[PDB]
Amino acid sequence: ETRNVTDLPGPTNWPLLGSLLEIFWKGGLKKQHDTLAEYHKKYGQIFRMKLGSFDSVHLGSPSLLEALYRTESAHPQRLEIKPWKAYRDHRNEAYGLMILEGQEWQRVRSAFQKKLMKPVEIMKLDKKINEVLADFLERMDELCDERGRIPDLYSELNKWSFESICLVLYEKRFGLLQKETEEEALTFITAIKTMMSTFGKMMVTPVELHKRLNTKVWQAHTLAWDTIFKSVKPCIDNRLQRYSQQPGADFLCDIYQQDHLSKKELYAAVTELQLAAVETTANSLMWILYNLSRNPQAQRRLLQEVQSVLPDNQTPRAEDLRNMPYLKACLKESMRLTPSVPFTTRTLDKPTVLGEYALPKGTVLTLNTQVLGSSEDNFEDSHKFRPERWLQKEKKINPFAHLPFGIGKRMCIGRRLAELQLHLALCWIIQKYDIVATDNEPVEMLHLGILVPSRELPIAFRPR
Ligand code: HEM
Ligand SMILES: C[C@H](CCC(=O)NCCC[N+](C)(C)CCCS(=O)(=O)[O-])[C@H]1CC[C@H]2[C@@H]3[C@H](O)C[C@@H]4C[C@H](O)CC[C@]4(C)[C@H]3C[C@H](O)[C@]12C
């Protein structure tokens, strides 16, 4: 009928360190995802692992993630991010979607979800997205060197992503793409960087103690968040004021006027939207550009579609995407082979059976969403970039085999907007450029928050 947590297989619990010893000898935390995939190959779909006192059970199969979904809490919960909450408490700001829990989370989630995860409303953003892409492409052919290579492509892809989502979120152009207008968002963006490189140092050492002792990390983290909030508020206020007498004209006013979220609540929620959006979206664009340079046949099949559905250099539109099944399949394939987010996390709020294992309340689960990419039950030749696998109707790919955006009600809220931006960015890029590999040397995926390349990506942009 049922076995329990103790009967779970898994790696040796080495004295004091647990699997931390193995990780420090297998590449470090940067390579953690390679190690977890190795473990799922050894012990199968479900296993138990300790990293110091950090004890977790890993789920690495489509059936397990289906089971977890069918039985999930009405308010699913990830691992707590203490430093962000400590800052909000200290400064009396609201929590956003990433740190909210319970009915408080559901309230904000519903309100935003009806705007963000509605195709009809999302497609309305395309004009804005195209305005930013137009500018980005213009900047691209300025940055391209002699042989079509863009120095620090990741950084530039981030500039686009930032500018794109800020137009969507704040109806403003921050001017990341035109030089001379570069030093406007400068302090805002540096504050984001400072914040990102600092909150991680307060997750082992308790944030309460950093606060009590008034450490330099606590100080830097507080200043960085202050600056982020001080930059966001006026934008949201101006947008709120602009449409205060036009119900139905703006997703943000409607939320404010009809769902009754306070301005304080909107500051936190919009802020977390932006933080979640920027790097991950740029990261995904990057990986697809890399997969394209490595698969000229797939890139050719893609070029044909773009040129077929958009003769001349016709500005892409959201409605055109309906007739580009291959474009959309390239993105899915890229996210399966080279995902941005390697895993997510859940704390169980009630006893539940997964596999033939009964897991108690309080069990921390890591959903290895990456490892799903290599299961031969769903992907024959899983090490091959083949977008075709998504288009053939003579074999079902099980939806719980492909989860780059997580699962269930607490899954990524930005899915449609991210897809829309990526789809259109691909149209603009391929339309103008051939994506060529500049070398054939090894490139590795490092876990640095998200999965990033081990080095500058060997790709060039050759004006077609
Ligand atoms: C291509 C880039 C994207 C990737 C792969 C992606 C991936 C994810 C994943 C894996 C999670 C966790 C889901 C879970 O635990 O089940 C997540 C949540 C989140 N994402 Fe995205 N992300 C994308 C872009 C976006 C964008 C465009 C936004 C903002 C519009 C966004 C905002 C959110 C927020 C706020 C959460 C938390 C939702 C909640 O707790 O209720 N992401 N992202
Ligand atoms: C990607 C970012 C930031 C990571 C980071 O520390 N960023 C600095 C990197 C510096 N680099 C030099 C590597 C590159 C800079 C390029 S730049 O163009 O700025 O020059 C990190 C920080 C907070 C992270 C989210 C939260 O946990 C909550 C949630 C948990 C789930 O489990 C997975 C999903 C989710 C939404 C997470 C996604 C992602 O993981 C986020 C956005």
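The residues of chain A that appear here are 51-514 by Swiss-Prot count, in order.
Quick reminder: no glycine exception, Cβ is built from N, Cα and C everywhere.
According to Swiss-Prot, the mutagenesis experiment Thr416 to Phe carries the annotation: Increases the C23:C24 hydroxylation ratio from 0.01 to 0.12. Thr416 (mutagenesis position) falls within a strand when secondary structure is assigned with DSSP.
Swiss-Prot documents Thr416 to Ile as a published mutagenesis change and attaches the note Increases the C23:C24 hydroxylation ratio from 0.01 to 0.19. Sequence-distant neighbours of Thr416 (mutagenesis position): residues of the same chain at least 6 apart with a C-beta under 8 Å from its C-beta are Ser106, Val107, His108, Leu109, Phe393, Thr394, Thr395.
For the mutagenesis experiment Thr416 to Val, the note given by Swiss-Prot reads: Increases the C23:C24 hydroxylation ratio from 0.01 to 0.16.
Record note (Swiss-Prot) on the mutagenesis of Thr416 to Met: Increases the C23:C24 hydroxylation ratio from 0.01 to 0.08.
In three-state terms derived from DSSP, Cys462 (heme binding site) belongs to neither a helical nor a strand segment and is classed as coil. Residues or ranges marked as heme binding site by Swiss-Prot on the basis of a large-scale study or a structure entry: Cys462.
The Cβ of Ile500 (mutagenesis position) has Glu329, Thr330, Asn333, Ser390, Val391, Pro392 as same-chain neighbours under 8 Å, each 6 or more residues away in sequence. Under DSSP, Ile500 (mutagenesis position) is assigned to a strand (E or B) in the three-state scheme. Under its mutagenesis entries, Swiss-Prot includes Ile500 to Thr or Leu with the note: Increases the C23:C24 hydroxylation ratio from 0.01 to 0.16.
The mutagenesis experiment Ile500 to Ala is recorded by Swiss-Prot, whose note states: Increases the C23:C24 hydroxylation ratio from 0.01 to 0.15.
Under its mutagenesis entries, Swiss-Prot includes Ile500 to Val with the note: Increases the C23:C24 hydroxylation ratio from 0.01 to 0.13.
Ligand 2 lies within reach of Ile500 from the recorded positions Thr416, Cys462, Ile500, judged by a C-beta closer than 6 angstroms to any of its atoms. The Cβ of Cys462 (heme binding site) lies under 8 Å from the Cβ of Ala326, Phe455, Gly456, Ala468, each of these being in the same chain and 6 or more residues away along the sequence.
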